[PDB]
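Engineer: Sharing a structure below in structure tokens format, with a few things to ask.
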2 protein chains.
Amino acid sequence: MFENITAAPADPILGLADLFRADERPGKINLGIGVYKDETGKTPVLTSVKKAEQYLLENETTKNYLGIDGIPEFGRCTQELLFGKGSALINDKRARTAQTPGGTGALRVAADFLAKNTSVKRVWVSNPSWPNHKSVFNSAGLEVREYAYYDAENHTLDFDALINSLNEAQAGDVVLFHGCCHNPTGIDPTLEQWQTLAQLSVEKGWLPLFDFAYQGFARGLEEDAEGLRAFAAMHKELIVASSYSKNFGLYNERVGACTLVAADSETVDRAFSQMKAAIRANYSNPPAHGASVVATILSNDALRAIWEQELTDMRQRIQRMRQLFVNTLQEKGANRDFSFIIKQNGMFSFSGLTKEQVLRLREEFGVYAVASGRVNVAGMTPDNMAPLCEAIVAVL
Amino acid sequence: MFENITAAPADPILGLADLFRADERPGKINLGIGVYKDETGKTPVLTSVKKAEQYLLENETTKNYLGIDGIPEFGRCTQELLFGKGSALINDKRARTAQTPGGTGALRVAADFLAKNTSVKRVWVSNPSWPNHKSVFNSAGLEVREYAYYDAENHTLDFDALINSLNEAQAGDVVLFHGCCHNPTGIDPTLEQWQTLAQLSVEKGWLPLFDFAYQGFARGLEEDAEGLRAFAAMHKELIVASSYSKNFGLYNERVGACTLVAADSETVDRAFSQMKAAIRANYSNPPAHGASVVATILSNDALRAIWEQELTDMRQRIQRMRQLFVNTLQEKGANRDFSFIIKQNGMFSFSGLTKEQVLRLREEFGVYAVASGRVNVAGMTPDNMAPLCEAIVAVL
Ligand SMILES: CC[C@@H](NCc1c(COP(=O)(O)O)cnc(C)c1O)C(=O)O
Ligand SMILES: CC[C@@H](NCc1c(COP(=O)(O)O)cnc(C)c1O)C(=O)O
């Protein structure tokens, strides 16, 4: 039955490193991998998680199954991280959280939930946006419609085009936001824009679905939640898919959550039972390790403090690499102006390179980057910044 | 949009312990939880895995993402465990293995694969069979059709009814087997029966889908693979979903594999790329921990030896509990005869209790069991065997 199967095409991101891991070229920079790398170009395991793993190794007495929703302390903590402490929806018990295999499994879980328990047919993802969004939503049978976003000229957020594009979206439609550090533009709404987006959202009656994966990478854990908090303040219902892959360096342990906010405790339980149903049919229960490492780190003040410092070292390092990048380019020599780069949050930014330039780079200079011209700033070290900018300026 | 959601009904297995965990009753036995428990009624973490976790804790230098298919050594090892060493399909390179979140995620992965890349509409699950099978297959959009299995009278495998029921299944249909320790009957085909089932399978042209979750619990790692090996010898293509949850006590780490056997290396790669595609849309990459604990334990001879001994202590303990159960019942006093219990493999067996008896037990005697009258033998200790059999005999 497999003799006629069509070979799948390469993923726009993976198929980059998978090839990178073949181009011997000495000096081969890589800016694809939306994974963080320190000043050494290494993706270490945070000390806090390292300490948490020792504690676990010593205390765990069993591997017996977790509830379908995962670890209680986990859900509770992510709740407070997202909605805040003393947040109404917390105190009222309007939310329910489920531990899932990473932020993607939270998406797939939201999708399947929606897809079989509601009258949702379309999802509105921005343009551009993390590629896998569409694939995930489509696999559930849902339709994906793009709302404009990037001002290719001024290198900014085109609020006008956005709203104008969003208006066509009907009520009862899911509009997907990026809590912070927009993949791949790095441009995020201001609180003001967010605050209006939350108003026009209740009116038109969309169903928010925040994809929060880089909390703490723009301005800090709390500041980064302003948006999700603005909507949460206004809506009776919402969904949020968060991931601990980055802000915790837990990439391969697949740890994230899917938080259902409904209008009242009574219904949030009903809606959640069906969510659990989706999960039970997908993977049964989530993986305990990475989640346990997160519950303990967050419920322990010594460990949380160390962690909370590591996150900011990461955050601060990427922000040093942004301006170093701007300055270095402006130094090598030529007409240009990448000052906008300094205004974008997170690990990514839109280089503003043509698909062609990008190939001249990753083939004549081995400097790898994603076709869209997206470059992972958190993969830049002070030692590769020179040949890098040389390559770039050379292809301008 | 959630105000009219229908509250999901309770799962036939979970909703048992979830209530058990509320019935204070001193002496409250529990036979639901298809999870293993030692002579103390504890589900410990094996020593081998404990040692493997220390090694990991010391050596792991990164948490960076795994390939979509998981850990190479993992896939390679599970391959040799399943098909054998020097097995043609291994040497020929006709198989591809992907690490998934437990045996269930392997199922869901096979399903989604089939569901979108082939002309498969129906799956044939036995009667009875692990409940979640249907839910999983249905969530993918596939149809589930039951083929007879249990001889409620003689307490045996009704080969006749089976074949007779299977014949209606068309070609290009997926027939799902249980490699060993049939949930919930404990009755498994003989090699002879298996060997014929493999012949009639090629003719009618079904597409095998073995659900292997209790390897090593019937007669030992190798003996337990006779079946999957019989089919593998005969078919050009097959799929197998294995789980390390039991034979490794890794329940909550979600570690299993989905092995695609095709007719040749060239196509198995094509078929696999699409499988990876399904995964990428579901959870992206698998959880590394539990899988790492398994690769190292199996690739290290000292650790494998310790583990390989632990598995047999478990296997041997359940087999002591079967005959102790038979003898004790026959001792308390009454017309009956549970000798068939001694002939069933694995942790389960069909008590042969009416839904009524089962309620008299778990409500007048607090002795919990699944409505079907399925009882987890690996939850019986020499210390609870007395009141247990008293309860049972009392409801005969
Ligand atoms: C998978 C890595 C990808 N970023 C991961 C990612 C996720 C979820 O990933 P997780 O499952 O690993 O939590 C969700 N949402 C966005 C916008 C992401 O960029 C990238 O290359 O940007
Ligand atoms: C989930 C526990 C269940 N047995 C688990 C189980 C699985 C996969 O479970 P896993 O994902 O945890 O690997 C697959 N197949 C069978 C026949 C099972 O009994 C039981 O109560 O029998």
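This entry, so its header tells us, was determined using X-ray crystallography, 2.7 Å.
Cβ coordinates come from backbone N, Cα and C, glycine included.
As annotated in Swiss-Prot:
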BINDING   A:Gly34, A:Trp130, A:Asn183, A:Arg374  L-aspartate binding site
MUTAGEN   A:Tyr65 to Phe or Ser  Slight changes in activity
MUTAGEN   A:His133 to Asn  Decreases to 60% in maximum rate of the overall reactions in both directions
MUTAGEN   A:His133 to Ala  Slight increase in maximum velocity of the overall transamination reaction between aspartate and 2-oxoglutarate
MUTAGEN   A:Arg280 to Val  Reduces first-order rate constant over 25000-fold
MUTAGEN   A:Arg374 to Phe or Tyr  Second-order rate constants are reduced by >5 orders of magnitude
MUTAGEN   A:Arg374 to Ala  Reduces first-order rate constant about 10000-fold
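Tell me about the surroundings of these features in the structure.
Structural biologist: A:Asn183 (L-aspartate binding site) is surrounded by 21 other CB atoms, counting those within 10 A of its CB over all protein chains shown. In the three-state DSSP scheme, A:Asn183 (L-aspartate binding site) is classed as coil.
Under the three-state DSSP scheme, A:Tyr65 (mutagenesis position) falls in the coil class.
Taken residue by residue with DSSP, A:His133 (mutagenesis position) is part of a helix. Annotation for A:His133 (mutagenesis position): same-chain Cβ neighbours under 8 Å, separated by at least 6 residues, are A:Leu107, A:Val125, A:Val144, A:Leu176, A:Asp211.
Under the DSSP three-state reduction, A:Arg280 (mutagenesis position) is assigned to helix. If you take the C-beta of A:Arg280 (mutagenesis position) and look for same-chain residues 6 or more apart in sequence within under 8 angstroms, you find A:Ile68.
DSSP assigns A:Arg374 (mutagenesis position) to a strand in the three-state reduction. The number of other CB atoms found within 10 A of the CB of A:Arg374 (mutagenesis position), across every protein chain shown, is 24.
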Engineer: Rounded to the nearest Å, what's the C-alpha distance separating A:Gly34 (L-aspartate binding site) and A:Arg374 (mutagenesis position)? Just drop the number here, would you?
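Structural biologist: Checking the Cα atoms of A:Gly34 (L-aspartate binding site) and A:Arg374 (mutagenesis position) gives a distance of 10 Å.
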Engineer: Cβ-Cβ under 8 Å from A:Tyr65 (mutagenesis position), same chain, 6 or more residues apart: which ones?
Structural biologist: A:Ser284, A:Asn285
Engineer: Give me the long-range Cβ neighbours of A:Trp130 (L-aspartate binding site): same chain, 6+ apart, Cβ under 8 Å, in sequence order.
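Structural biologist: Non-local contacts for A:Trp130 (L-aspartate binding site): A:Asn183, A:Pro184, A:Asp211.
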Engineer: Under a threshold of 6 Å between Cβ and any atom of ligand 1, which of the recorded positions A:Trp130, A:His133, A:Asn183 are retained?
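Structural biologist: Result: A:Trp130, A:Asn183.
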Engineer: With a CB cutoff of 8 A to chain B, go through the recorded positions A:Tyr65, A:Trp130, A:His133, A:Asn183 and name the hits, or write none.
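Structural biologist: Cβ contacts with chain B under 8 Å: A:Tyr65.
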Engineer: Within 10 Å of the Cβ of A:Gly34 (L-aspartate binding site), how many other Cβ atoms can you find? Include all protein chains, please.
Structural biologist: 23
